[PDB]
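Trainee: The structure's right below; bear with me while I get my questions together.
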Amino acid sequence: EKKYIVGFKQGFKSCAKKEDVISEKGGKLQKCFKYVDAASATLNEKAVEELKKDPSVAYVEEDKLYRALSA
Amino acid sequence: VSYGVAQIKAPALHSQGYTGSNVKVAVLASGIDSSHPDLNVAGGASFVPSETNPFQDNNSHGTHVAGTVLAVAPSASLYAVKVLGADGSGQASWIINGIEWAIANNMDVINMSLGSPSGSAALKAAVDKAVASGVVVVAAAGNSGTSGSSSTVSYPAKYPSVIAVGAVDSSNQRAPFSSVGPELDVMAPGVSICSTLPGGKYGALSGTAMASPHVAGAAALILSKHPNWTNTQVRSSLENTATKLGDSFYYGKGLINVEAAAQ
Ligand SMILES: [Zn+2]
Ligand SMILES: [Zn+2]
Ligand SMILES: [Zn+2]
Ligand SMILES: [Zn+2]
């Protein structure tokens, strides 16, 4: 739908650097990860396209749901 | 106290004086309910934006899972890492925040009794980094039954770095819902497992979610006996000493045997 995780190439370790890339493409940062080279964000479809094409960005993928394996 | 603890041969460890003391187990689930007079939850954090209390479990599964870890490893210290809400679902990013918390707070074991049929590169990165940092990472294999010859193992259990745990009943027969595939590592009890529930209650649940914490608890037992073994060594001991139930697609290496895993 609209929740995504944006993964980054080398050189974007600080949250400020991730946030600036996502912001420049019109996205809204949600959280920067500490170890994983990525951040969650909310993105419209134009922002997704533009981030995918941005040399700083390794991938853009849906922030998909996982569920308890219990009945 | 459930049949499953004897089935995996945890009592042998208890008899030797190993009950999981000073081993930190992160339960990445729907919280762990403070209604229990003895889970000894040592801390935690919530990454479910609208449910900020990790000690409130509005689903029930987190509390049940925690209780199984403790049945297995009675002196272990549990951490409530709430990454799933009341409906039992959570975003990839919330789970990754949970995993990262566990890494930062030097957890010894991560239990993830959760799944999705498709994966997330970022979530693979999170579990991989955790294993890299020395954490034993355990997940329920999935409850998707069979689909021909295809794997039905869920992610994150499907990632190589993660121990994938399928479910057997008390007769060592695979549960009909238990996922299958070459990614299955081991089996543990997962049918009508009695454990702790919200509201100070205690009852049966079924799923690979109930199997996984038997393995997490086994890892805690092994690490209490063998504090110098690495996660790789803990994982290999569990897999290499399992009781073969004949048949890797359906059972992996077979049923864990904590007595055999620990020397
Ligand atoms: Zn015992
Ligand atoms: Zn209790
Ligand atoms: Zn795996
Ligand atoms: Zn030792």
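In chain B, numbers come from Swiss-Prot; the residues present are 111-178, 188-382, in order.
Every residue gets a Cβ built from N, Cα and C, even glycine.
Under its natural variant entries, Swiss-Prot includes B:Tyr128 to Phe with the note: In strain: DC-4. Residues or ranges marked as active site, charge relay system in Swiss-Prot (evidence: experimental evidence): B:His171.
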Trainee: Just checking, which of B:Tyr128, B:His171 (recorded positions) has the fewest C-beta atoms within 10 Å of its C-beta?
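Mentor: Sparsest of the recorded positions B:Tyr128, B:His171 by Cβ contacts within 10 Å: B:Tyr128.
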Trainee: Let me know the DSSP-derived helix, strand or coil state of B:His171 (active site, charge relay system), please.
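Mentor: Note: B:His171 (active site, charge relay system) is helical by DSSP.
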Trainee: Measuring Cα to Cα, how many Å separate B:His171 (active site, charge relay system) from B:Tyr128 (variant position)?
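Mentor: Answer for this pair: 27 Å between alpha carbons.
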